[PDB]
Amino acid sequence: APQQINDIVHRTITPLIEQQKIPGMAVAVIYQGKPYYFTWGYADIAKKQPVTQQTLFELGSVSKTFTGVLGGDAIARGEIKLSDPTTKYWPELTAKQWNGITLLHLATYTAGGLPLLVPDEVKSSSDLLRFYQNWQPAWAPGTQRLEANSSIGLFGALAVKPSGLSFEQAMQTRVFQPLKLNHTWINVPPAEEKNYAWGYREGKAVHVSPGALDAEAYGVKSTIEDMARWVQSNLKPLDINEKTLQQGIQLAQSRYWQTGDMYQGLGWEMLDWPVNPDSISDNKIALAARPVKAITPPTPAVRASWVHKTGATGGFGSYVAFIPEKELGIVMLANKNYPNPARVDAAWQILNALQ
Ligand SMILES: C=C1CS[C@H]([C@@H](C=O)NC(=O)[C@H](CCCCN)NC(=O)CC[C@@H](NC(=O)[C@H](C)NC(C)=O)C(=O)O)N=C1C(=O)O
Ligand SMILES: [K+]
């Protein structure tokens, strides 16, 4: 890389790895549209496998950006509308609380207090219908935001219903394959297992456990090369040749709701750039309910934005940020779940120094 990039990334990430005891890390910076890669540590401590540009990391909540874009692509295809009632796509959802809950609400965590996780004792398609039928909202729809894998995960499952495809098949054919994300996976194939990093949680090697709507909310594993390509695609959607996908990326960066200085997209979250770095979590907050103000109608993707998403599984911590008006971006993938503020701090320190 150019020495300026080299030096800001290594002076920022080296002490981050130290302080947070991160076993393994990959970083990509996208600087004038062009990726630059950096790796440290181990992907598997016991087997002494290093992190490389081909290491797969669990993206956790960053997976939601893929679900938001796949949903955007389905809207652009005319298969769904965000204004549609949920019940249009799941008619057996007959319980009265669902009257007035739209796909917009599900995609943006505004349905009225759907939980962070679907309960572990929900396995089957009948178990999932009972869970949603029996769920009692705390709030009226479109009033309060509570980040929820049960919310955006249901959005993703319903958004693909009119295509006739499974969620994975729609994701593969409509998002991963057009963007040449050939080492990005909902289910890691046997051939790629040698590249799949272990996560580490209290010294113990761990992968993300199966659960209900886990592909749709937190199930994507990717490399630092494919995640750099995902940032480039989201920075510059008009270079994408597949029309509905280009439009789906644009819809995922539209501003649907405002809480404080943040704006809720489909998966992506946004602030106005330039951004105060204390204004940009899990500083160990298990549940953070916030009032939202509708942006009526949604603002199309603002190029002067800090667009980002954090992500965690038990063993992994991910972070993606980018600034369309500067052609700048960053992906940080780690095999430890370390505090969200340390992620945002390091990302800001890097990108600020490069504009
Ligand atoms: C801020 C949010 C919004 S929703 C967001 C969301 C996206 O990243 N989180 C998840 O999907 C969470 C991650 C929780 C991190 C450690 N507690 N759940 C999962 O990924 C799946 C369940 C998870 N199950 C577990 O029992 C734990 C966390 N794993 C281990 C190894 O102990 C697993 O890894 O298999 N999590 C939070 C939160 O409060 O932790
Ligand atoms: K599943």
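Following Swiss-Prot, chain A residues are numbered 20-299, 303-377, in order.
Method of determination (from the header): X-ray crystallography, 1.7 Å.
Cβ coordinates are placed from backbone N, Cα and C, and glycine is handled just like the others.
Swiss-Prot annotations:
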type: ACT_SITE; residues: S80; note: active site, acyl-ester intermediate
type: MUTAGEN; residues: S80 to D, E or G; note: Loss of activity
type: MUTAGEN; residues: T86 to I; note: Increases activity about 200-fold with respect to cefotaxime. Reduces activity about 8-fold with respect to cephalothin. Reduces thermodynamic stability
type: MUTAGEN; residues: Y237 to G; note: Increases activity about 180-fold with respect to cefotaxime. Reduces activity about 100-fold with respect to cephalothin. Reduces thermodynamic stability
type: MUTAGEN; residues: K331 to A; note: Lowers activity more than 1000-fold
Nearest of the mutagenesis positions (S80, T86, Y237) to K331 (mutagenesis position) - Cα to Cα: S80
C-alpha spacing of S80 (mutagenesis position) relative to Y237 (mutagenesis position), in angstrom: 5
Least buried by Cβ count (within 10 Å) of the mutagenesis positions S80, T86: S80
Length in angstrom of the chain break flanked by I299 and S303 (3 residues not modelled, CA to CA): 9
